[PDB]
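Visitor: Dropping the structure in here first, questions after.
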Amino acid sequence: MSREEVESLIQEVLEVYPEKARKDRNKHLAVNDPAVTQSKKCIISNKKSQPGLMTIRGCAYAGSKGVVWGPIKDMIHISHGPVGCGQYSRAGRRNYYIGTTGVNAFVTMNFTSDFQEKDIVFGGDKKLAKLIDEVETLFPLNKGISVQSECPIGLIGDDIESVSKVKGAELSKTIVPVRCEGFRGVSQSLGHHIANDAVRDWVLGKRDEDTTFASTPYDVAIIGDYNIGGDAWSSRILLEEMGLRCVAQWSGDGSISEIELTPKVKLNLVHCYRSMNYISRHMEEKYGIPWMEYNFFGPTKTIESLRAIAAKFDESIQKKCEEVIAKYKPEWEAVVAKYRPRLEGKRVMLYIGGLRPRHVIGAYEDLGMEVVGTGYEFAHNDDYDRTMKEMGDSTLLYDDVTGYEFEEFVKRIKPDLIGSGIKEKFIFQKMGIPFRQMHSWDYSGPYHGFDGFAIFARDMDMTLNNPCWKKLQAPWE
Amino acid sequence: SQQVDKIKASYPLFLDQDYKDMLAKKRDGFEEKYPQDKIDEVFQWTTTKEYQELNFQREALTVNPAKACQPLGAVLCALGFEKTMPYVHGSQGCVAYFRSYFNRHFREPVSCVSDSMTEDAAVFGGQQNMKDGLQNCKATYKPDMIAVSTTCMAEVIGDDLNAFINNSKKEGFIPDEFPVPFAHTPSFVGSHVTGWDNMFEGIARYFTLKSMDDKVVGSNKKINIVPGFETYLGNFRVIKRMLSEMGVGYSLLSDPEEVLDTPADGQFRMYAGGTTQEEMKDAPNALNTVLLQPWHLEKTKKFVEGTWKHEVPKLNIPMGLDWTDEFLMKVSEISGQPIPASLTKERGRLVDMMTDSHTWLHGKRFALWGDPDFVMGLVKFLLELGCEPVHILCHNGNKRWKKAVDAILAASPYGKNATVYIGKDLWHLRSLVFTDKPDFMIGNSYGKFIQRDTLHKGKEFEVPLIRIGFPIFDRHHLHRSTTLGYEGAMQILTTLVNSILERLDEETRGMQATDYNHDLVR
Amino acid sequence: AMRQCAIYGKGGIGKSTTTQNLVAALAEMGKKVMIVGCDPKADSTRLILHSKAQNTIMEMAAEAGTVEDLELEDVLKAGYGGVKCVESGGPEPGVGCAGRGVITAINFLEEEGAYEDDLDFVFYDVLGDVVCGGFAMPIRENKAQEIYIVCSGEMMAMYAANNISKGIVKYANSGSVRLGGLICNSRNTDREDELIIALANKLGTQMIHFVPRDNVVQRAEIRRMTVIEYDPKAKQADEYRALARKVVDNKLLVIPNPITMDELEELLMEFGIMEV
Amino acid sequence: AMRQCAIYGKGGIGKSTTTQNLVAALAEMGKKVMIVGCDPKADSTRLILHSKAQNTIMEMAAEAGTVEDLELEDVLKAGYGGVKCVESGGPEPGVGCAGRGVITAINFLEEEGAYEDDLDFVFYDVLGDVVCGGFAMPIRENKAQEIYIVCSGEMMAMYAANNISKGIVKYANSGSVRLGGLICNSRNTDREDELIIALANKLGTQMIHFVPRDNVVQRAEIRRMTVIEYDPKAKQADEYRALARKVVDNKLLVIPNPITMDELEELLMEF
Ligand SMILES: Nc1ncnc2c1ncn2[C@@H]1O[C@H](COP(=O)(O)OP(=O)(O)CP(=O)(O)O)[C@@H](O)[C@H]1O
Ligand SMILES: Nc1ncnc2c1ncn2[C@@H]1O[C@H](COP(=O)(O)OP(=O)(O)O)[C@@H](O)[C@H]1O
Ligand code: ICS
Ligand code: CLF
Ligand code: SF4
Ligand SMILES: [Fe+3]
Ligand SMILES: [Mg+2]
Ligand SMILES: [Mg+2]
């Protein structure tokens, strides 16, 4: 608070770095101006991380396997390479699904080619071919396979496209080779892009010349909702109560047939712009399908989204929209009446991935809370363009923040609440600052939609006002 | 919908009729799902001996492994040294996973850095990343030591850690005397425990190799203890407690017990406690060195015997009654200190517990998995308790270890129905608990999906999971437990017999059906 | 109608010289050609551009930040006869991963659409030893369809030819790539032409042309040009035109049949190698 | 006082032949020597063994599943003069990662105590295309302390020398590996000896020996032998003994000062 003072804090924190890192990090920290429309004038993003500074970022494999492909429930996803990557990512993300796991669905499982030294030296294409035969033997109801490359696959030049084509034809199966070796790009983000392109090239066009699906004018798809703790379900219920038909959700609780049917819809509803804008633009260019961003975090944004979406159709849908909004009005008003008095005026700092750092702000504001700092691991400048108008003047923005920076900023701004990831959580709890996981929802949720808002409000209150936070100082000190 | 005074999270929210209806429409409309009867038929097939034969013919596919990769272990080793920053040369995705993995098991901060090698560093090598990374890390987080390991991309391209680190020093990116020990930790060799061995031997070498000339075995009158890969805080603690109780001078080499358990008192402590650099430098002057987990400390053992000239005792992990006895007698022999009355009494209290609970333990059948030393200690103690290990799995075990465990099994009439599996995974183990059902599984949190699968066949086929091992993500604070020594044996015994009794109560809780055996007193 | 060719053969056997002179000859007869250098030494386009340099894809990626920041205009340059030139780039010896450089570079060229179809030929100039998958990137599906192997009548050059054919069979059978012939870059050995013709038959291919050892090559090279540009009516210039025409008109594209070490030793003995 | 030596140079320049003929001569003198082949075509010991099949470390590892299951006496063989021979091995061309094969093989040798036993010399025979970190495994600390670069009076072969010296510098500055000299494997070019002596001084090293071009080298090779074994009294055999003697008594170990591609062009015009 106060622009000169925030700029002072930034320069103080930067003093610890060597010149090269100091010069770089300076470009990734900003004091917000809601007026500014071109964030390139104010902050730089989507650049390589400085070595040794404890970035919070992950890799392209996390962005491809962990985020986009992993949730698709009736396919089997191969972590191709050594045993590490697939094991750390096994069931760490709560992309919820309905299925019979190990039989027709496979999301929580870890399939891997478990590369050994002889596989590196002699290459793994023969092992991958045999692995695919064994998958078909032991999991006959799988509806397709993806091959998610880890680092060594990309270095040694294994030809996984050729293997996917030959085995695909031999077994009449969709097999999707993904070059998401983790050293590509600079973060999870290039993994999104690589994964989108793999969907485009290997899956999405499968029904291009099939007309057996009966489409309606109210057909939509939810693009970029990974159903964390059931988020997509509590969004999908609203769209369908509004009279729309949700043919697909990408990719939380998603199925390969939903993906193949998606080119038949009338409108693509994009929640996560960062991870799925690529295939959204593709679908408009090839199929003529328009897309629109929406936001189902909190009642103000949900209501605004529902009306914006409904205006895209006809009067019948707009009538149903207002009827949905009327139905849920006393529910979220009771949530606000109960929890807003407990949270009013509290100040929050966020640090998340590529969407939620701006997207959840409205929900905090519906509870009378103030977001005084936000930032992203891997957003691009078109994300910051959308962020600066959502944030207050002289709030702090930080891109690819370091462990050191984030801590120093928190010590000076002294938020009442911090919303970030598992690698941040236990640091700030020890400083006595209430912390909410804003990736995993701290094993709670959903937070999307009206039903989600009630849980979000409950969770923020339970943590911010918990009796544990008064107990950190021993009485004799 | 929500009632504001009884808000529903995902469970049981999505059991509401309107959500159930919506999910049914999603499935039938767009998922083109196999019919339920087909799903049931395939599920039943996956429980058969026919499926098991296909399953065990796998040569290329791994499903649900029960191991992780080398640098995970290197990081844990490095965390055990005073003000030491683990540093993994290579790709940053790895480090985000290492930290998260450990965050979830210990519920604590885990500090580790990367030098973020990207595509152009893969092609040109990571020398510049090491230079900037070391300078940056030192300036920013102010460690007294940086312990360098590698991710697999840096191992494929053969980045020479030694050269890169020395050039960083020669070019003034970090002071020449600043300690930067290193180890190559290729993920496509061995497992996380191999990484721990490699890191430790690297650190030991760094502090002792050049200064052996003034060393004299036995001159500091201590015993070195090397714990290996250890994720139970209680295990570091119980070893220190017993040695102090005996009045034995000791030095625990790699000791992350403080940094993994800092108080929440208003400040974040990036570092706490740990083995000091002086302790490592002075280690060759110890009477001897004891390795707590010998089956993954073979490189360390070669270095300690060949360079420090310590006559490392041939000792099993100190788990269960016999092997804790042998550990204490060997420590007594090395140090000259008698085993004190207090530890003798503790032993007798474990024996008392064994006599008290033997009737409920007798003949109970277990499947179990984990790391090689842990698994063999658990097998040994199960035999002592009159239990039957049946399915013993160690995904990262080797042939010599398997023969050693077969020999332990053969030495007891309770080992007659047991088979030891190496290089097999939890999908293999799944088949085993269907075709040759045990009473319980002892394993880590990944076992919960097997329990779920067995219940779906039927309540009478369910195999309950007993959580002992690593990682444990779906219970809280079990990392504070002990598995070593008499104290760990008491904790394990208690967990086993009460797992048995908990299940028997569940099976006898049926009013006017099974509750004739719902005894108050057991 | 765009033909892609990959040139293989032992290091220092004359791949880059022969390729660039061949390509210059091709341009000289009106063909539109691109040369893709797949050798981390990055000297595969020096004679076509004039100056000994050309900024490589990998170093320009390192300058711009990542490969994603790279523009085709920055790394693809035209030289003699309008030939388009590009180098993968790579590390200096004994560090890094040259193989990944080739992978990155060729994926980049594909993605940025460098294969415009205003091209009659693409030639890949590839590292001698081919020690990993990356150096086979040029002969995967939708890349080079024809392979020419440069060798000579020396034992080491012929073994390499045979060894490289071993590696070829994998990609010929997974894809459509074929061996179009052996180019004999002469080392003035006894009965050199008959020896290579004989090896060609063993493999099932042909000796597509015999290139004489001429020091007009060393002349043009220090002058940083092809012979075609340096002295258009040298006899060696006519030799490259001849090779160029044969390549254009070649229809012999086979899957090679590698021979054993004992077979290769017997062949050289048949041609007098043990005679003093 | 075992001396570890690594041989580098332009592809096709004669590294493997020169190394094996050198080693035969050392063994003839009574030196105990091990040759380590660091090339996936595994042809570094072909002339020393030539009797019975050689199995490579990587091939034997694949058959056994991992390197840990491998024993040293399965892959380490003795040939002419009791010279001990071992090959890294690696994939056929165009697949896998030969660089990692060399790393793995040398790590194995280190771990299994190959460098115990009282050897006077170890030679690493490396391939010409040093395209990654793995092929510089032989010059890491605790490996080769002396590098000999084989060259000739041909341009490509001097540019290779210089460029290899470039690569050597990061290891030389960080450890104890040093350039021991240039070995001129003659291509019968005009005033070749003077010219290589000249390049040596710009770099700061020496031309330790001039090896004549003699087709007996190729005749011996066809018979899978060194000249020392094939024709112990040939002129060329005496050349290799001469070379071996210099190597035995050599003390000149320096850090290379590579020159510009311009200075090299200067050298070749001025001759
Ligand atoms: N002094 C000499 N006179 C005549 N021929 C010689 C020679 N030295 C080596 N040769 C020949 O040169 C050819 C190549 O020799 P060698 O195989 O030793 O080269 P190299 O080891 O540098 C090939 P690479 O780079 O693939 O590793 C062999 O046929 C060998 O007989
Ligand atoms: N036909 C020829 N006559 C004379 N010298 C040649 C001929 N072809 C190539 N050379 C020379 O041989 C050397 C190696 O050629 P180069 O094309 O660089 O080999 P590679 O490309 O196989 O590494 C170069 O100096 C070149 O000038
Ligand atoms: S996909 Fe992205 S880091 Fe858009 S990689 Fe990440 S389940 Fe975050 S801010 Mo984890 S761009 Fe989703 C995300 Fe947001 S895994 Fe989840 S919470 S809305
Ligand atoms: S960026 Fe994997 S965790 Fe690593 S050392 Fe290799 S096995 Fe282990 Fe991303 S794709 Fe994966 S997670 Fe890293 S390795 Fe690369
Ligand atoms: S062999 Fe090829 S893939 Fe392996 S490191 Fe060397 S260059 Fe890279
Ligand atoms: Fe905690
Ligand atoms: Mg060339
Ligand atoms: Mg050789």
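So for chain A, numbering is Swiss-Prot's, and the shown residues are 4-480, in order.
Method reported for this entry: X-ray crystallography, 1.9 Å.
Backbone N, Cα and C define each Cβ position, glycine as well.
Swiss-Prot feature annotations, pasted as is:
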- A:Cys62, A:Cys88, A:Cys154: [8Fe-7S] cluster binding site (BINDING)
- A:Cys275, A:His442: [7Fe-Mo-9S-C-homocitryl] cluster binding site (BINDING)
- A:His195 to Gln: No nitrogenase activity (MUTAGEN)
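Quick one: where do these features end up spatially?
Guide: Secondary structure at A:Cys62 ([8Fe-7S] cluster binding site), taken from DSSP and collapsed to helix, strand or coil, is coil. In sequence order, A:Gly185, A:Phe186, A:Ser190, A:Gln191, A:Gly194 constitute the residues six or more apart from A:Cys62 ([8Fe-7S] cluster binding site) in its chain with CB-CB distances below 8 Å.
Within 10 Å of the C-beta of A:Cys275 ([7Fe-Mo-9S-C-homocitryl] cluster binding site) there are 21 other C-beta atoms, taking all protein chains into account. According to DSSP, A:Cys275 ([7Fe-Mo-9S-C-homocitryl] cluster binding site) is assigned to coil rather than to any helix or strand.
Cβ neighbour count for A:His195 (mutagenesis position): 28 (other Cβ atoms within 10 Å of its Cβ, all protein chains included).
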Visitor: Which of the binding-site residues A:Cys88, A:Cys154, A:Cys275, A:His442 has its Cα nearest to the Cα of A:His195 (mutagenesis position)?
Guide: A:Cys275
Visitor: Give the sequence-ordered list of residues that share a chain with A:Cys88 ([8Fe-7S] cluster binding site), lie 6 or more positions from it, and have CB atoms under 8 Å from its CB.
Guide: A:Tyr64, A:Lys68, A:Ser82, A:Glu153, A:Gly185
Visitor: Using the alpha carbons only, what distance in Å do you get between A:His442 ([7Fe-Mo-9S-C-homocitryl] cluster binding site) and A:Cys154 ([8Fe-7S] cluster binding site) once rounded?
Guide: 25
Visitor: If you count, for each of the binding-site residues A:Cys154, A:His442, the other Cβ atoms lying within 10 Å of its Cβ, which residue has the minimum?
Guide: A:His442
Visitor: Mind sorting out which of the recorded positions A:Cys88, A:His195, A:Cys275, A:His442 are close to chain B, meaning Cβ under 8 Å from one of its Cβ atoms?
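Guide: In terms of proximity to chain B, the recorded positions that count are A:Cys88, given in sequence order.
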Visitor: DSSP three-state call for A:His195 (mutagenesis position): helix, strand or coil?
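Guide: A:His195 (mutagenesis position) sits in a helix per DSSP.
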Visitor: Distance check, please: Cα of A:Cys275 ([7Fe-Mo-9S-C-homocitryl] cluster binding site) against Cα of A:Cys154 ([8Fe-7S] cluster binding site), rounded to an integer number of angstrom.
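Guide: Cα of A:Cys275 ([7Fe-Mo-9S-C-homocitryl] cluster binding site) to Cα of A:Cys154 ([8Fe-7S] cluster binding site) measures 26 Å after rounding.
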Visitor: Can you tell me which of these recorded positions sit near ligand 3, meaning the Cβ is under 6 Å from at least one of its atoms: A:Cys62, A:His195, A:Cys275?
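Guide: Result: A:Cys275.
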Visitor: Out of the binding-site residues I have (A:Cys62, A:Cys88, A:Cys154, A:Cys275), which ones have their Cβ sitting under 6 Å from ligand 4?
Guide: A:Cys62, A:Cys88, A:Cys154
